[PDB]
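Novice: Here you go, one structure.
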Amino acid sequence: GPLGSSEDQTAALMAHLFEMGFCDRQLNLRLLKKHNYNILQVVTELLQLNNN
């Protein structure tokens, strides 16, 4: 197996959220680890959570 993943990857996922208009590097960080590097679930979370 590989030695280690690419940290740059996360940097790309963050841009996916910022494209929506969240602007919360802190949330995307706590969310990623929550979904285990799952931008899909991360973005969906910030959206629903901020549905109000």
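Residue numbering: from 1, along the chain as shown.
Header lists the method as solution NMR.
Including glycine, each Cβ sits where the backbone N, Cα and C put it.
Quick paste of what Swiss-Prot says about this protein:
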DOMAIN    6-50  domain 'UBA'
MUTAGEN   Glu19 to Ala (Swiss-Prot position 926)  About 3-fold weaker interaction with ubiquitin than WT
MUTAGEN   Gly21 to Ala (Swiss-Prot position 928)  About 2-fold weaker interaction with ubiquitin than WT
MUTAGEN   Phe22 to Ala (Swiss-Prot position 929)  Complete loss of interaction with ubiquitin
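Describe the structural context of these features.
Specialist: In terms of DSSP helix, strand and coil, the domain 'UBA' (6-50) has 33 helix, 0 strand, 12 coil.
Within 10 Å of the C-beta of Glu19 (mutagenesis position) there are 9 other C-beta atoms, taking all protein chains into account.
Around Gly21 (mutagenesis position), no same-chain residue at least 6 positions away in sequence has a Cβ under 8 Å from its Cβ.
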